[PDB]
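Enquirer: Sharing a structure here in structure tokens format.
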Amino acid sequence: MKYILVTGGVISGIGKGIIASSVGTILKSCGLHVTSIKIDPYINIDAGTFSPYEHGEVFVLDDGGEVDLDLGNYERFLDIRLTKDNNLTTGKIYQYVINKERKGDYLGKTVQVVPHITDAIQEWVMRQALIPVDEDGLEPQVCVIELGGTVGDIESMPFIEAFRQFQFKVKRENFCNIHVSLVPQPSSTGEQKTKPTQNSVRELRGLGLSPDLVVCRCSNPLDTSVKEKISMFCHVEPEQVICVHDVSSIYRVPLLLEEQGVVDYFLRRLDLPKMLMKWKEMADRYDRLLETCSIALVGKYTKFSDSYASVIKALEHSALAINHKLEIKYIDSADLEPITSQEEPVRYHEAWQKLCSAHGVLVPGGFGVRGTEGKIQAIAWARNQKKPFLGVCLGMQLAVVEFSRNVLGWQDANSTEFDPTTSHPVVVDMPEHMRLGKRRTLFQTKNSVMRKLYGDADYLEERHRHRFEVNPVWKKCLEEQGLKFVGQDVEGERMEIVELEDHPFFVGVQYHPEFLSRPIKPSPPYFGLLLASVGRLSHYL
Amino acid sequence: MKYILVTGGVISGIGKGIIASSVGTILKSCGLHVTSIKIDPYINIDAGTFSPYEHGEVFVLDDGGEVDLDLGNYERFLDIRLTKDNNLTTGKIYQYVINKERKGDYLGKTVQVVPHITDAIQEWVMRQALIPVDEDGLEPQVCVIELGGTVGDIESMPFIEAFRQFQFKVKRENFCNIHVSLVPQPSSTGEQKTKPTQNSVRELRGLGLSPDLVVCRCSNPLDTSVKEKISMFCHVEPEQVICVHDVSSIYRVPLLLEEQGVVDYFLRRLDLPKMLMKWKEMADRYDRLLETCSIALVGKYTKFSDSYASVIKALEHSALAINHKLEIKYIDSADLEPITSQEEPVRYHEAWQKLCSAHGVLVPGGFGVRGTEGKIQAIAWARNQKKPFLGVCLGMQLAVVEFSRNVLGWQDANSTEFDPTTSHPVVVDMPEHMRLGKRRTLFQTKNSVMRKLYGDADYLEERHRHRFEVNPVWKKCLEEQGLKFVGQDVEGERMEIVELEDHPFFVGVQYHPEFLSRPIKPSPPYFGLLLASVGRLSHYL
Amino acid sequence: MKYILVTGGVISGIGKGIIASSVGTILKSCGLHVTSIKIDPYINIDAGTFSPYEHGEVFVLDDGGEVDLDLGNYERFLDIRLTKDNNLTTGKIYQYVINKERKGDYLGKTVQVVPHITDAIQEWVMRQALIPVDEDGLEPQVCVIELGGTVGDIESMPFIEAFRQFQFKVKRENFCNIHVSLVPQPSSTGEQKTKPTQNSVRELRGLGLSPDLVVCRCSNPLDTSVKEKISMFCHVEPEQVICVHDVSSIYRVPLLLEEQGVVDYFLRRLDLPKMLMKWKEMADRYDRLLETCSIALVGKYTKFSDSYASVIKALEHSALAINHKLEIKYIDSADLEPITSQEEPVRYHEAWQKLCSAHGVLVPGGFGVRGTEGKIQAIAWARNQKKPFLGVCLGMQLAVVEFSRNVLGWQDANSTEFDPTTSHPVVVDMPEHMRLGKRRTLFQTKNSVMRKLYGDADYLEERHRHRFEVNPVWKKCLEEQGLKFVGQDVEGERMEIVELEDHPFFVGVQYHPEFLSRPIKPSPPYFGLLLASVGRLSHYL
Ligand SMILES: Nc1ccn([C@@H]2O[C@H](COP(=O)(O)OP(=O)(O)OP(=O)(O)O)[C@@H](O)[C@H]2O)c(=O)n1
Ligand SMILES: Nc1ccn([C@@H]2O[C@H](COP(=O)(O)OP(=O)(O)OP(=O)(O)O)[C@@H](O)[C@H]2O)c(=O)n1
Ligand SMILES: Nc1ccn([C@@H]2O[C@H](COP(=O)(O)OP(=O)(O)OP(=O)(O)O)[C@@H](O)[C@H]2O)c(=O)n1
Ligand SMILES: Nc1ccn([C@@H]2O[C@H](COP(=O)(O)OP(=O)(O)OP(=O)(O)O)[C@@H](O)[C@H]2O)c(=O)n1
Ligand SMILES: Nc1ccn([C@@H]2O[C@H](COP(=O)(O)OP(=O)(O)OP(=O)(O)O)[C@@H](O)[C@H]2O)c(=O)n1
Ligand SMILES: Nc1ccn([C@@H]2O[C@H](COP(=O)(O)OP(=O)(O)OP(=O)(O)O)[C@@H](O)[C@H]2O)c(=O)n1
Ligand SMILES: [Mg+2]
Ligand SMILES: [Mg+2]
Ligand SMILES: [Mg+2]
Ligand SMILES: [Mg+2]
Ligand SMILES: [Mg+2]
Ligand SMILES: [Mg+2]
């Protein structure tokens, strides 16, 4: 295999994630089988411990591995299936080496950072690079390693010392290093400054890695004088100082790297053996579209953005296929809840007008009681006014709660997550042993609109993250009315898809459809919500 | 509390362990309750994984914590009882923080090196400093922290960043830093060189700690010009550059630090509130004694020295109380074993002449078959020729094997560690649930010489590390002859001391008497071996 | 041209001068035209300001350039003629660039360290490398640059930044770097330590130079484990870690570098196109010779060694051609002076017995009054007792003072350097405009022994450094007796050689014969002193 390391310079927030994803995209565009690793030197073993209010969302892989945002960013740009240990937190390396120590797999010797922690990193990177990450099942040709933190941070030291040794145990024709740096342009004079990137390359070169390529993050483009001054102090030609100026959308970043010849460099620096034309047309569509559509996102985490990162990406990937300029109407369910009337009716009334003015409504997941009755009111409005609706994870469970509350007329109908004491308890904690990762789902009807949206095959494979399901005893009486349990687990144990037959478009799904969305192709539930929202669904079918 | 950090300069092997122990000794000599921490950034959780052939011996604390050599060095110089977590390996800090992460004791936040690993180090140091390490049961006044590795090693970075922050959360009147450096004197010119200690203090000062004291390791003493040149570049007065030249024994190092005023510095730098006169007389005795005694150490690990470090220290502490200049006659049991006659009888014959010329013989512990029949031949010689004998751990088990083999006449008598298939199996694996750490032992007779050596109290408290004991069924017939089981577990379950009544001095003990030896006072079994070896035991009693 | 840089690691005093001279010698031995530069970042323009009591001697080139010791060391090992600006003090570079600034040769721009001082260094090195330093008059193939100070010293920064840029403006096949490091072996454990050379290569690699070769200075040889540990951290193969252990004489150092394949490395690393057999035989002669000869060196600077460095080298180069193991009997002229009898006659009497027991006597140069009458007493003894004598510079002037004082009977005869007030003033300040550098000398007789020693050609070319000469008015009457002015300036203006015809060997020369001495061939005056001292001169002629 060939390996590319991406390292960070002056600060974090220079965009290593979009550069590593773009390097993966331009290499994928050559017909190479690319793979990726995210190294991120925090102590957490996996993302399942993270608070979604604080860190942003938790991504889910086919394994049921709960992982950081940036592996979803790799799956979206590279079009691949990743594995739980292509995320390489430092806490996993220390736990792995400690377990070998306590078992005596090191034979009574003192176990040490540079001979052993630093060697487990090199073994893990070789091991996780060879696995078949592509849907063809082939062993990959090139691995892109992104290293989190910045050079000279003490958290990065085990990994930079591992890659210092790595570039010799794989020969130099098989290992390459990209350095990303800030190039300031202070408003006091408007001159572009190379001084902090000279220090950053002196530090990386002192730790024993030389940049094969230096990538400069700045607002305006680099001039000729700055590319020559960086070439002098960083020991790279003027042609190997790359510029990443600001652009209208992330889809242009692969195109900057192609037009600056970064692909024509790696196909000689690593002696390696189009998709970007679709990517260029997609980038031009995003810029030129003006006709607009607005979707209500009714969610408790809306005090931060990246708590819904894959959902808003899946909507955006659908909106470009719909050829409409999307607006997210963010709504906090705790404002929409009736109780806001007892503190300030203006915040209640605007949460309602933000919903009522939307072309359609979406209910995303997220555990715990806060704002849950506000989601029941959003669903009740969506069913009563017949504006199009989707619910994912909790959005399905809350749809059967609203239908049982208002259509079956059970005034105390609730899930046993929010209150175990009610009569008619319609949803219950039903362990799989949590239902996590890839699982099969079977269609139990031919009549469903969701069946047509998935391309009319008899089964799905989708990614789950839940423990609560609809009660089999109340399920009997719910299907006597307009609510249809369209899709189920492999011998009918658990409800996976629900649809309302009386309504233009109203559905719930137990899984997360957002993780399987891609820039070239949206996942069917979100594309169905937008097709119904612009009213074109009946023409599309 | 007050804290003193000891940090290492140009190389390891400059003697931080003897400097940190000497700083502890001069502070103990002021009437302060001192305590110590050894930080050692290898990944091993505790010493129980170490091979004794490769790392040297495993030390045992009252807890049954298996720990590194340097906590035994602290117990010997400071005269204290340490706890298993006054050894602070980096693998324990990462396992501690990973366990808090996987439990959710960090509330969904990303867990990170500088905010969290670096803070668990500061919490652990405050927590383990306050515990009552003295036999008076009092909370200590000053903690000496020794940091393993050297400044600028990547393994040291979490700990130097922890102490960078620590010196502010405890105020400056409560934290102090000693730096130990090499001062080369190359034979090409014979001038003393300060250049590598100037770089070492620039690096430590860049990581955010300033030396309060610089200690120079060199062969000859420092001159006035070098103390002034170090004072200029290291920002310490000429009076705070300390010299540690070569000396005849470790007992002089506390005396170098007193005569250079290091105690008169800390009692002002830390605003803190004799034993060294006994230490000075002990150091002069070691130098002036010329009458000599030689002891055979019959042991499988003798291809290295520090595999018996506490045993040879306990013999040396006894030899100064005996007023004789000791010789260790090291013997490999695998050379002494009869089988050497089938490869080269010269190596067999010299192993025998090294034994036969000794004034007494000692059998130390260590698991596995290698050379075990050679120890049976050493014990058989010691019983037959009536030269004085001690066995510790295996040395007791092998003494009852030899006595049952040759006196009871059982030609296949063996332990079930070495062969489970024999008739008359005299020793068996008898779990305590391994018998580890401090335990009580009771005397079952008044007639024993070992009872008189321990000062004629009815019980012992001693440190164990074993799983094999004498069979209760064969024990019955062994005491019909000259072999006496002098001492036992608290209701007679297990045999702890054995003595032979027919012999000038021949004993076995199940515990490790060496860990309770001190420079001022040897532990009784080794003092008994030497008193019998010089023939003075009968006069002493 | 090809360039080799020699850089210093952990301390100064590791022997860069003998390594750079040995690299020059093994390359000279291939038939390459080698040249050398000594860079030495002190502020002095040239050596003429130095006190010979404090810095050691001043060397003289053919130009009359007064230069540091280490260009004499290059002339001796490489067998070449150097030029005044192959010594590259930092004060010359700053004065050169300041003069271009004050003339306006930089066109009104701000003149700066990295664009301009750092570029004048690269221009000076290219300019002084191309000049014909060999006696064949050919342009050299390879330049050895030695850089004084150590890496990370602030004085070295302009030069390490110059060579960082230099390795790209000459292509990599034309520039190469040797790093010299200390490898300590502290007596506390006897293990060899690589840690300070790992830091030194991290620092040099951070300043932007990588070692092509690492040379380790240590007492004992390197083991296999240390060559592998240095190969890991320094990015050079185990075969490019070179060992320079201690040896009996400097003549073995070129042989260490050949047998470790350093010549077989540069002839591939630089793609470049025996003498060492004579060098090996010379090194074996120095070790095996046992028959001994002792020479009195009567000199005011004898409180230090390198104040006579070329004189004692010229004696040693003669002693190996004489096949005798030399002893230097150092004598201070101020002890030998009669006045010592008024403070302590023991120091006077031993200075006399040190002279009287010598096989011959030498009087070296050095301005000012101190001890001058003691030299007159040494010369008076040498003439009266007829032990063989040489005087150089002042030793000629003082010989005519002694001859005029005692043979012409002028009781106040003196030079006007020491007293201008006397009658019969025999030596006077006679400016050439000081007489410095290479000049011609003509023989004025066929009868001289010095003429036979120089190979009986009618003229000499020799190196001068003086301003006082014999008075032409007293010269008339001196040659009426046994004192003969053998050699003179090109039309008889100044006296250059004197000889006494009544004596076994007694001569004065105005020039410094020591600077033209070489290991393979001594200069004639010193070889004449030793041939007369062992009595073999009459057989040799
Ligand atoms: N292919 C990508 C890469 C990044 N992003 C988004 O861009 C933001 C962060 O960009 P990133 O490249 O990861 O830079 P930072 O996170 O700011 O900084 P870092 O280099 O440390 O990752 C996040 O919302 C991330 O989800 C994205 O939408 N698509
Ligand atoms: N001397 C330091 C300082 C910080 N960190 C690491 O820095 C990481 C966070 O990176 P970054 O956000 O770039 O550091 P900040 O201090 O937050 O820098 P900034 O203010 O620019 O955000 C943390 O996980 C922490 O372990 C480190 O290893 N060594
Ligand atoms: N109070 C002490 C301290 C040290 N030693 C012994 O001295 C040797 C090592 O000395 P030490 O001070 O620990 O220096 P090093 O181990 O060589 O190096 P370091 O500073 O890293 O510990 C070991 O045999 C150790 O047991 C001893 O007998 N008594
Ligand atoms: N931070 C420093 C310290 C010293 N020097 C230089 O060091 C040179 C002398 O080198 P060296 O003898 O090796 O330095 P010392 O301080 O004398 O080191 P040592 O004690 O080993 O002799 C001086 O000319 C001085 O300019 C420097 O440039 N920068
Ligand atoms: N070819 C050589 C080289 C050195 N020396 C002598 O060796 C001593 C110093 O050796 P050197 O190699 O120059 O090392 P140092 O001066 O000690 O240190 P440095 O590397 O800084 O020059 C001086 O007396 C010098 O004249 C010599 O006789 N012949
Ligand atoms: N860049 C490095 C190099 C080494 N180490 C640490 O160095 C420790 C051993 O210290 P030391 O013996 O002093 O290092 P050596 O390489 O063995 O140095 P030396 O050759 O002098 O023995 C190891 O545990 C290793 O983790 C480190 O952290 N960072
Ligand atoms: Mg990122
Ligand atoms: Mg500028
Ligand atoms: Mg130690
Ligand atoms: Mg110096
Ligand atoms: Mg030199
Ligand atoms: Mg080591």
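Residue numbering for chain B follows Swiss-Prot; the residues present correspond to positions 1-273, 280-439, 448-555, in that order.
Header lists the method as electron microscopy, 3.3 Å.
Every residue gets a Cβ built from N, Cα and C, even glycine.
According to Swiss-Prot, the feature active site, for GATase activity maps to B:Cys399, B:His526, B:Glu528, an assignment based on similarity to another entry. One mutagenesis experiment catalogued in Swiss-Prot, B:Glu161 to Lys, is accompanied by this note: Localizes to cystolic filament structures.
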Enquirer: Relative to the Cβ of B:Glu161 (mutagenesis position), which residues of the same chain, six or more apart in sequence, are found under 8 Å away?
Expert: B:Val114, B:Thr118, B:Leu207, B:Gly208
Enquirer: Looking only at C-alpha atoms, tell me how far B:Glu528 (active site, for GATase activity) is from B:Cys399 (active site, for GATase activity), rounded to the nearest Å.
Expert: 11
Enquirer: Relative to the Cβ of B:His526 (active site, for GATase activity), which residues of the same chain, six or more apart in sequence, are found under 8 Å away?
Expert: B:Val60, B:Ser316, B:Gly371, B:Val398, B:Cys399, B:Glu476, B:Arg477, B:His478, B:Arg479
Enquirer: How many neighbouring Cβ atoms, not counting its own, are there within 10 Å of the Cβ of B:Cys399 (active site, for GATase activity)?
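Expert: Taking all protein chains shown, B:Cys399 (active site, for GATase activity) has 22 Cβ neighbours within 10 Å.
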Enquirer: If you draw a 10 Å sphere on the Cβ of B:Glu528 (active site, for GATase activity), how many other Cβ atoms land inside?
Expert: 27
Enquirer: Would you kindly determine which recorded positions in the set B:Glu161, B:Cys399, B:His526, B:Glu528 have their Cβ under 8 angstroms from any Cβ of chain A, listing them in sequence order or replying 'none'?
Expert: B:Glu161
Enquirer: For B:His526 (active site, for GATase activity), which of the three DSSP-derived states applies: helix, strand, or coil?
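Expert: It is coil.
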Enquirer: Quick one: what's DSSP say for B:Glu161 (mutagenesis position), helix, strand or coil?
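Expert: The three-state answer is helix.
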Enquirer: In three-state terms from DSSP, label B:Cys399 (active site, for GATase activity) for me.
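Expert: Its secondary structure by DSSP: coil.
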Enquirer: Identify which of the following recorded positions, namely B:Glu161, B:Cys399, B:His526, B:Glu528, place a Cβ less than 6 Å away from any atom of ligand 11, and list them by sequence position.
Expert: none
